[PDB]
Amino acid sequence: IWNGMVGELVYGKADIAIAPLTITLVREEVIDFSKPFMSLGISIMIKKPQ
Amino acid sequence: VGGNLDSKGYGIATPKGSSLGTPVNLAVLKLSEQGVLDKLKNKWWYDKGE
């Protein structure tokens, strides 16, 4: 059972998803993707050292 | 001395209109599913440090 952005897309509740939705291979099997409009990467976040 | 500047990779390139494009792309995708690409990455990059 899909959910979220892909869940709304698969069940046809909406026509187009315009959101910070990352392109992934597993999502490619149920929804298509446009060319990447911006680059990013997973990072680590902590409170700056007091 | 820093992080990556962009998000781009290496792809197998074939002449435009070549019959080898689709089968080689399918093989690349299947090996990505099988993890042979990551295995070779480990073997040549991580498994060769001294």
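Here chain A follows Swiss-Prot for its numbers: 480-529, in order, are the residues you see.
Going by what the header records, the deposited coordinates were determined by electron microscopy, 4.8 Å.
Just so it is clear, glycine is given a Cβ too, placed from its N, Cα and C backbone atoms.
Per Swiss-Prot, the features are:
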MUTAGEN   A:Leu504 to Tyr  Promotes dimerization. Strongly reduced desensitization
Neighbourhood of A:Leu504 (mutagenesis position), C-beta criterion under 8 angstroms, separation at least six
none
May I ask you to report the DSSP-based helix, strand or coil state of A:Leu504 (mutagenesis position)?
helix
